[PDB]
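Report on the following structure.
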There are 2 protein chains.
Amino acid sequence: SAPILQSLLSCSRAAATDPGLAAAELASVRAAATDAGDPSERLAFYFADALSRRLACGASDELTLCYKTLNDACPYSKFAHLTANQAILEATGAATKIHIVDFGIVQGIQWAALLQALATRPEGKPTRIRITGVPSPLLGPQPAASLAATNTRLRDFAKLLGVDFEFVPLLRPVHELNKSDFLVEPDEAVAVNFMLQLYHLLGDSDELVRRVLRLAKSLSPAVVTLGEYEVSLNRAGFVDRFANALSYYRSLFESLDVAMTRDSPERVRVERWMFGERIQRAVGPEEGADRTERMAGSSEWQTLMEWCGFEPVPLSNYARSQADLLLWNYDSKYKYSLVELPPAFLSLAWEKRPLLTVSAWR
Amino acid sequence: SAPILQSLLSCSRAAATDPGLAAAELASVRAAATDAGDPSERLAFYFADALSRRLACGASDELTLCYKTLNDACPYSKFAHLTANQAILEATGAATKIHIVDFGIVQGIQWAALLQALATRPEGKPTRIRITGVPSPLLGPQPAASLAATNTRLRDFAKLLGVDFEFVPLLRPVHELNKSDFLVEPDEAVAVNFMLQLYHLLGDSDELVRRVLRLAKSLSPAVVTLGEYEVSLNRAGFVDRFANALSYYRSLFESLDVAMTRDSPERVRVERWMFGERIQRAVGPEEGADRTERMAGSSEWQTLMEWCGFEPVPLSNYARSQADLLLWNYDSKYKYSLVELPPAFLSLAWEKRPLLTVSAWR
């Protein structure tokens, strides 16, 4: 472990104690840190900033560009989508009519991939596919242009498969939606998809994540797919959260380093506006009900899903191969691998540290 | 059309006439050209160089790196592989044992993709898949380390699918191989794959391309897939070849420009060692039997395939959708589209100009 990061960790520990943290210690880390240097230097830059802000207190455009950059450089979103899609395909094989509910849609590519897969599945192409999409916070407060374009794009794609298809959005806040808003029909199989979405609802209270998991369960889904960041940033106390976050973001920062140049502006946008802001939320001033954008590890998610009446579904026999296929062209300098977490999670890891975990439930 | 390119074209025309080309004209193009400027400037640089060499006469490492760069920046190889694989999957559905013959294998990714697809096909997973691979010239005169590693990688992948699998290489020159060398068995379906390979055999004479197409036919394949550069650089005379090549490479150079930075060293490697060398071969000094690395348009390929007793096979109903899916994340600055060429070719185009064409035959 790099000295700048060990010094940062001792800073967080000192900060949480009675004597407190000396300015010289934090100043030394801040001096050594750089948002333009190597991954450990950049990482310390954003963490030392957040720690400063914590001590001092006592956009939509950025994010959408960031999301696109991250997914061109890294296999995270593709891993998650394809692994979720394989679980949906297998769960819904006996159905001729399928209804997908996407809590937190960004662009349409997961569903374009799924449509292609459904068209060629063993049981034969479905006679109807409907998608109901709740826009991801990544699309901002003004998601209409983006959703309409995704709708058009998916409907044009479905025409090229010869399949009856519909897409509709739900724009009201999820906390106001009810079962009847999803317009589910008795003759269709439902799959519910939560990809990098549900962590937004974690809070001092579980009520919002409970309300939407109950809502999902009420649709009697054939399967519910969950894709989540693998880091425990919820109820743990500050010193543990700081350590958990530092290790997690160290892996993310390193995977950016192998993928993009040291001077890439796109890279800095991701590091500052996506990762840096998340770091501020996890390790910055805010606490209790004020602390937002929490994340949880896979055991905590399992506890919540089972609490809401779901049970684990094993992933496909062909989920590890599909994920290896996706990683095939990442040469030797990349450090991606797949890690199983119990009971039925599959996670994409960097240097054997799980970063993005996918699971299926019913 | 850019003035530097129109000036280049008039240069080629002057060169082929009796008066000849004036040094001032070619010097003006050479002055304006730059291997570090915009696509039309880089293009003129390599073409003006080749034209100079023509007038004056009266590696494996480079290429392998180039191939990797090109395929990380552009969808050409993925388009070709996935479209070929879909045709193989459909042709071999009724078979429980499949034997793939790959003339010109580079790395294993086409077959890893096909194995994944076969494992999930409607008819149920095959009981045995064998692959016989002839190494691509891109692997150089020393392909053993690369082939062995590909073999290992594909066999490890097949274990994760639960399918009986074998891979073997053929290292002798293709002009010495015979039907018995492929060890085909009466109970298996054979697919033969030529992806960016057969153009290497085109020559003043057709004998080498004839010999290998007859060899393929003798294996009684369920399907033969062909993927080729869409540019007529074979029997056409110099002024036509120069014009054809200039238009073709203009599209390739432009697609690199949207994908990579102007100062990328990787980009220059591709432009100089892959494209620049090909340009030298097409438009440089060599003629008649000395002219090598010819390329042909889709009509010429159809003539040759039919001459060798093959007939066109329609591509999948889901080949256009699969190709749209592959292109989904190329944003608006990219100019890729799909173009049908008769009778049954599918081509990936840049600004509506076909660049890489795939077809199936039997």
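Following Swiss-Prot, chain B shows residues 204-261, 275-578, kept in their order.
Each residue, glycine too, has its Cβ placed from N, Cα and C.
B:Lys284 to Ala appears in Swiss-Prot as a mutagenesis experiment; the accompanying note says: Does not affect DNA-binding. Swiss-Prot documents B:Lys284 to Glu as a published mutagenesis change and attaches the note Loss of DNA-binding. A mutagenesis experiment is reported in Swiss-Prot for this position, B:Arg478 to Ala, and the note states: Loss of DNA-binding. Record note (Swiss-Prot) on the mutagenesis of B:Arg485 to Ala: Loss of DNA-binding.
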For this session: Calculate how many Å lie between the CA atom of B:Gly261 and the CA atom of B:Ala275, with the 13 residues in between left unmodelled, and give a whole number.
Result: 26
Exercise. Which Cβ among the mutagenesis positions (B:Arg478, B:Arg485) has the fewest C-beta neighbours inside 10 Å?
Worked result: B:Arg478
Problem set entry | Assigned element (helix, strand, coil) containing B:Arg485 (mutagenesis position), judged by DSSP | helix
Exercise. Cα of B:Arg478 (mutagenesis position) to Cα of B:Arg485 (mutagenesis position): how many Å, rounded?
Worked result: 12
Problem set entry | Spatial separation of B:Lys284 (mutagenesis position) from B:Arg485 (mutagenesis position) - C-alpha basis, Å | 11
Seminar exercise, completed: Around the Cβ of B:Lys284 (mutagenesis position), other Cβ atoms found within 10 Å total 17
Problem set entry | B:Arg478 (mutagenesis position) in three-state DSSP notation | coil
